[PDB]
2 protein chains.
Amino acid sequence: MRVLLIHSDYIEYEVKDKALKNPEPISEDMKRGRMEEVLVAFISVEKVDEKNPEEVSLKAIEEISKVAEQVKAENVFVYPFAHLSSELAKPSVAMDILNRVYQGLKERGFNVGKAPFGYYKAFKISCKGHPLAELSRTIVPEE
Amino acid sequence: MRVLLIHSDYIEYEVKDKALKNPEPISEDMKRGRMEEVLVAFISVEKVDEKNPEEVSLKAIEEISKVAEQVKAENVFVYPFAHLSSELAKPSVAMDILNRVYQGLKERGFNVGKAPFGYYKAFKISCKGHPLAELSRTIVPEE
Ligand SMILES: Nc1ncnc2c1ncn2[C@@H]1O[C@H](COS(=O)(=O)NC(=O)[C@@H](N)CO)[C@@H](O)[C@H]1O
Ligand SMILES: Nc1ncnc2c1ncn2[C@@H]1O[C@H](COS(=O)(=O)NC(=O)[C@@H](N)CO)[C@@H](O)[C@H]1O
């Protein structure tokens with residue numbers, strides 16, 4: 001799994017066209033959303049993660065939170081992102097890992113937001129541009 | 001090399017403090033920058049690229065130019081971004097290839113923009129959300 005953590009003044013999106021045959025069904029409220037003083041996490045679930053989803057989700061949860069501490073971010077937004085990896089994971093496994101992380105983040109006490117999986121979204125992001133405001137992580141299962 | 005192409009409504013940046021002992025020397029102008037209706041290219045120059053510098057820059061120029069024609073982009077913005085790869089290139093080689101890309105992209109006639117190299121920058125971007133607004137390319141030499 002490949003993560004891109006960007007501490008933003010805000011993140012905002014809008015669901016345009018579908019990018020898959022069967023994207024995550026969403027209710028009206030999810031068609032768009034906005035989060036402020038947030039740590040944005042663009043995540044590319046990779047094929048190797050299909051071996052051990054739990055270890056990879058739990059591992060990513062601990063690494064996202066750690067950084068949410070460092071930058072004193074109270075809100076974390078999970079952004080399903082397909083362009084951080086070449087070897088992407090099967091759509092079904094991606095959604096699953098992303099939910100695991102989303103949920104596991106919610107139970108850590110963070111206000112968590114999320115962009116709907118499987119769609120093309122337009123979006124605005126404002127990176128704070130500080131020393132630790134931009135990080136990248138790799139979370140892969142152990143053999 | 002790794003490239004993240006965001007066809008955005010706009011791209012804005014603002015220089016903070018040096019993220020390197022020896023960053024690209026800039027003038028009062030280079031401190032802030034705004035560009036609209038542009039294809040933002042977040043480029044991570046990799047170690048592998050050190051090998052053949054002129055080769056990489058060429059395929060890169062070509063790939064970005066082609067994507068710009070598809071999306072009818074007239075303005076291209078090259079953004080030095082060191083988070084799309086774990087095997088980054090030495091700061092001197094990374095900076096050269098970036099300038100070859102910047103330069104050879106202007107030769108094509110595009111209106112090109114650039115974010116100073118070696119600085120922590122706060123930035124704002126607005127992805128369009130079209131099928132071709134978010135793209136990724138892995139351009140690597142063949143020794
Ligand atoms: N492995 C993944 N990790 C994160 N998101 C994914 C993943 N696979 C699919 N998605 C979701 O589905 C969207 C499109 O996925 S995609 O793999 O890029 N789709 C394709 O390559 C082709 N359908 C052409 O668009 C991603 O932007 C994301 O919203
Ligand atoms: N390989 C690279 N590709 C693109 N930009 C780079 C690269 N190396 C350095 N830079 C430029 O210099 C900035 C900092 O680079 S860096 O790789 O993160 N530096 C380091 O890892 C250590 N020197 C500590 O700062 C990047 O944000 C970018 O502006």
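The way this entry was determined, per its header, is X-ray crystallography, 2.6 Å.
Backbone N, Cα and C atoms are what each Cβ position is placed from, and that goes for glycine too.
Record note (Swiss-Prot) on the mutagenesis of A:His83 to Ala: Isolated domain has decreased to no deacylation of mischarged L-seryl-tRNA(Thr). Deacylates correctly charged glycyl-tRNA(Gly). All protein chains considered, the CB of A:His83 (mutagenesis position) has 21 other CB atoms within 10 Å.
A:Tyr120 (mutagenesis position) has a Cβ environment of 20 other Cβ atoms inside 10 Å. Annotation of the published mutagenesis A:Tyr120 to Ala in Swiss-Prot: Isolated domain has nearly wild-type deacylation of mischarged L-seryl-tRNA(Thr), no longer binds L-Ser or L-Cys. No activity on threonyl-tRNA(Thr). Same results; when associated with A-134; the original residue is retained in the structure shown.
Within 10 Å of the C-beta of A:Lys121 (mutagenesis position) there are 23 other C-beta atoms, taking all protein chains into account. For the mutagenesis experiment A:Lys121 to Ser, the note given by Swiss-Prot reads: Isolated domain does not deacylate mischarged L-seryl-tRNA(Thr).
Secondary structure at A:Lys121 (mutagenesis position), as computed by DSSP, is strand. Among the mutagenesis experiments that Swiss-Prot reports, A:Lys121 to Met is described with the note: Isolated domain has nearly wild-type deacylation of mischarged L-seryl-tRNA(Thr). Later shown not to deacylate L-seryl-tRNA(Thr), no activity on L-threonyl-tRNA(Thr).
One mutagenesis experiment named in Swiss-Prot is A:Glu134 to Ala, and its note says Isolated domain has nearly wild-type deacylation of mischarged L-seryl-tRNA(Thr). No activity on L-threonyl-tRNA(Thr). Same results; when associated with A-120. In three-state terms derived from DSSP, A:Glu134 (mutagenesis position) belongs to an extended strand segment. The C-beta environment of A:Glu134 (mutagenesis position), restricted to residues of the same chain at least 6 apart in sequence and closer than 8 Å, consists of A:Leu5, A:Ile6, A:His7, A:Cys127.
A:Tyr120 (mutagenesis position) sits 12 Å from A:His83 (mutagenesis position), taking the Cα positions as reference.
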